[PDB]
Amino acid sequence: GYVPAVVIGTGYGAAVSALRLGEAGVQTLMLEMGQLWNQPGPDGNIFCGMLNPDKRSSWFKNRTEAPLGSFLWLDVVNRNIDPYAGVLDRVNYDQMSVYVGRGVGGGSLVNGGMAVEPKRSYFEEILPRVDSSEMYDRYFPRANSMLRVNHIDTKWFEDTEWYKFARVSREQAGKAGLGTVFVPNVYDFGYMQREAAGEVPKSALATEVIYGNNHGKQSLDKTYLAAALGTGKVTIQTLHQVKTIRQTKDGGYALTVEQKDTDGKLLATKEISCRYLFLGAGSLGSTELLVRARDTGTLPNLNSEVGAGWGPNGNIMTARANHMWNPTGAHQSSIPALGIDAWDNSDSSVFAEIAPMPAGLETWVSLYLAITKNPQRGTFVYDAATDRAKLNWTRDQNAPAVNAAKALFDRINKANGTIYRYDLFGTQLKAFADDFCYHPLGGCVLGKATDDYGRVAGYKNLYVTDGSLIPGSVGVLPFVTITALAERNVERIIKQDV
Ligand SMILES: Cc1cc2nc3c(=O)[nH]c(=O)nc-3n(C[C@H](O)[C@H](O)[C@H](O)COP(=O)(O)OP(=O)(O)OC[C@H]3O[C@@H](n4cnc5c(N)ncnc54)[C@H](O)[C@@H]3O)c2cc1C
């Protein structure tokens, strides 16, 4: 059937879009391929933890996997599982593995909650056609408030065993002349204190994050999506994956949508149509839909920029071996609180999350997720044979990112007399993981594949809302930018188009 607006997906771009559409009085249907995560499983919790992964941990895989960095300690808990509609999808391309959330709330279900605005000067560099004053004056503040961003208590941080890991890297970094910053979060830090005090059920303090948090984390189901449903104008259908998009002869849109069960069995195909179509299927999902539509002839006027301009936000993971006298602790909160800010917009820029590790015993390891400035980009290319959009990114394209991360951490190692770990990312000596991505950006870049508000070139009433808009890099953790951009875009779209 027909509905005025359809939003594909339920991550950040989608959630913002649907809230504002509903507040404007536009009846809106959101289509989400994953689950609504609200049923207690066999342990009485909705989500599995990192020390007890089960089928809920994985989107249609036959074995659980350890968190990147943690294989040496967490492979012992891996198990064979039945392919299931779990929460975390490791999407494998030829030389890149991209990790994305699947469910109502998208990546907000599985992410570390870190809520960071980009440096304004870098924003202005990457998106020179966008008015940065309205972003910083209006839309970034609007996003932080509605996302429920909050700040850790510095005294508690300084005192608690749960953040020793962070203080160790802070102290090590300082010897190299490098500074740290507190990173705001959507995890309720007040709740986290009460966890540590034994007052409330633990989540961050019970090795949960990447397969969901049973408590504490204000994911989008709690914030934007709850509010959208509250408008009375928004509904969400789950286990509904959009496969194809076409325009109708009179200029609306028609979708083919597969409904599955949690075992992946096809229950129905349906046709859904609309006047307004908003893509919020993520960098991978939105881009795949549009590349497919262009190359199978259902949206024949899409431009050549659809599929282009993808990057992994410069993501590189690395680890240092601490001196024995600098243990990182057996008890590490699963929510990062500090970053190393070494980002000056030059090619040596690094913003590095000080990442906790879930092992639960002392390992002396400090883990980092570096965000770098690497101009290399990939392209999604439709494969008509398999009906998939393939990302053509090659491992060598991450060399600039590796080089920047290594220069930063080499400073820290020299100042402290420490060395890297070489064994965390497989048998082969490898200090820098260079073939994963938690922060996929691009594929439908703002102003390239779209106009400056995400209107898809070649089409009216067709919008892209999500990380596919971003030109490959933001220099920080991306969801605040995605949210704020979406606020800007949907507001304008509603005013001028709807
Ligand atoms: C392990 C991990 C840690 C991270 N930590 C942080 C952090 O601390 N801070 C930060 O800023 N960012 C972090 N991120 C990144 C952040 O989560 C993403 O940048 C953000 O979620 C992207 O939002 P989006 O709206 O583009 O898409 P997503 O949040 O990915 O949402 C897309 C949604 O669309 C659905 N979908 C896809 N295709 C279809 C289709 N065809 N039909 C129907 N539904 C579809 C998906 O299932 C999903 O629910 C992390 C991500 C991961 C995986």
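We number chain A the same way Swiss-Prot does; the residues here are 46-543, in that order.
Just so you know, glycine gets a Cβ as well, placed from its N, Cα and C.
Around the Cβ of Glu398 (mutagenesis position), the number of neighbouring Cβ atoms within 10 Å comes to 24. Per Swiss-Prot, active site, proton acceptor is recorded for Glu398 (among others), and the stated evidence type is a curator's inference.
What Swiss-Prot lists as active site, proton acceptor is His484 (among others). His484 (mutagenesis position) falls outside any helix or strand according to DSSP and counts as coil.
For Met159 (FAD binding site), the same-chain residues that are 6 or more apart in sequence and have a Cβ closer than 8 Å to its Cβ are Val228, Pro229, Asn230, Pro381, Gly384, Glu398, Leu522. Reduced to three states, the DSSP call for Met159 (FAD binding site) is strand. For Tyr57, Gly58, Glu77, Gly152, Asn156, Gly157, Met159, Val287, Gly512, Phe524, the entry in Swiss-Prot reads FAD binding site, with the evidence type experimental evidence.
Record note (Swiss-Prot), mutagenesis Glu398 to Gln: Mutant does not catalyze isomerization (>10000-fold reduced), and oxidation activity is 30-fold lower than wild type. The unchanged residue is displayed. DSSP assigns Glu398 (mutagenesis position) to a strand in the three-state reduction.
Experimental mutagenesis is annotated in Swiss-Prot for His484 to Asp or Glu, with the remark: Mutants do not catalyze oxidation (>100000-fold reduced), but do catalyze isomerization, 10000 times slower than wild type. Non-local neighbourhood of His484 (mutagenesis position): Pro357, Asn358, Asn360, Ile416, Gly512, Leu522, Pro523, each in the same chain, at least six residues away, with C-beta under 8 Å from its C-beta.
Among the mutagenesis results in Swiss-Prot, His484 to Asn has the note: Mutant activity is 4400-fold lower than wild type for oxidation, and is 30-fold lower than wild type for isomerization. The residue drawn here is the original one.
For the published mutagenesis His484 to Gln, Swiss-Prot gives the following note: Mutant activity is 120-fold lower than wild type for oxidation, and the same as wild type for isomerization.
Under a cutoff of 8 A between CB atoms, and with a sequence separation of 6+ in the same chain, the neighbours of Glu77 (FAD binding site) are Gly54, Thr55, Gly148, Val149, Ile281, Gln282, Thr283, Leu284, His285. Ranked by how many other Cβ atoms sit within 10 Å of their Cβ, the binding-site residues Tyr57, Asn156, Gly512 place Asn156 at the bottom.
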